[PDB]
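Enquirer: Quick one: this structure, given as structure tokens, is what I'll be asking you about.
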Amino acid sequence: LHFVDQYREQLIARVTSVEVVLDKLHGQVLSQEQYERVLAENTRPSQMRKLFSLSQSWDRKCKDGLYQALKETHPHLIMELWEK
């Protein structure tokens, strides 16, 4: 969803449970080689930013999945992001 795209750089610096947020993206939006690639990054935003690098091929299925996982992980953020 263009939501992750629009409020993109804001997620890079606010998504906290990056680990568990990628756990959900594992089986469908991002491959195995990708899963550990973005997981390799040390810091939270370094990891989060690495993830968005892969968006180049995300469709309403992928960009939506990411959104979905985010909403489950931490709702208060995307809820505050919409009010913005």
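Chain A is numbered as in Swiss-Prot, which gives 1379-1462 for the residues shown.
The backbone N, Cα and C atoms fix where each Cβ goes, and this holds for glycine too.
Where Swiss-Prot documents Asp1383 to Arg as a mutagenesis experiment, the accompanying text is: Abolished formation of an inflammasome filament together with PYCARD/ASC. Quoting Swiss-Prot on the mutagenesis of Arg1386 to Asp: Abolished formation of an inflammasome filament together with PYCARD/ASC. Listed in Swiss-Prot is the mutagenesis experiment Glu1387 to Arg, annotated as follows: Does not affect formation of an inflammasome filament together with PYCARD/ASC. While the structure shown retains the original residue, Swiss-Prot records the mutagenesis experiment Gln1388 to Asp with this note: Does not affect formation of an inflammasome filament together with PYCARD/ASC. For the mutagenesis of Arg1392 to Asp, Swiss-Prot gives this note: Abolished formation of an inflammasome filament together with PYCARD/ASC. The structure shown keeps the original residue. Annotation of the published mutagenesis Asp1401 to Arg in Swiss-Prot: Impaired ability to induce programmed cell death; the original residue is retained in the structure shown. Listed in Swiss-Prot is the mutagenesis experiment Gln1406 to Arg, annotated as follows: Does not affect formation of an inflammasome filament together with PYCARD/ASC. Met1457 to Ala appears in Swiss-Prot as a mutagenesis experiment; the accompanying note says: Does not affect ability to induce programmed cell death. Per Swiss-Prot, mutagenesis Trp1460 to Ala is noted as: Does not affect ability to induce programmed cell death.
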Enquirer: Could you state the whole-number distance in Å separating the C-alpha atoms of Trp1460 (mutagenesis position) and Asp1383 (mutagenesis position)?
Expert: 13
Enquirer: Count the Cβ atoms, other than its own, that fall within 10 Å of the Cβ of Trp1460 (mutagenesis position), considering every protein chain shown.
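Expert: Total other Cβ atoms inside 10 Å, all chains included: 9.
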Enquirer: Mind telling me which of the mutagenesis positions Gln1388, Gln1406 has the densest Cβ neighbourhood, counting other Cβ atoms within 10 Å?
Expert: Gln1388
Enquirer: Could you state the CA-to-CA distance between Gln1406 (mutagenesis position) and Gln1388 (mutagenesis position) to the nearest Å?
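Expert: Answer for this pair: 24 Å between alpha carbons.
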Enquirer: Could you state the whole-number distance in Å separating the C-alpha atoms of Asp1401 (mutagenesis position) and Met1457 (mutagenesis position)?
Expert: 22
Enquirer: Validating a neighbour-count step here. Other CB atoms within 10 A of the CB of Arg1392 (mutagenesis position): how many?
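Expert: Step by step: centre on the Cβ of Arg1392 (mutagenesis position), count other Cβ atoms within 10 Å, giving 16.
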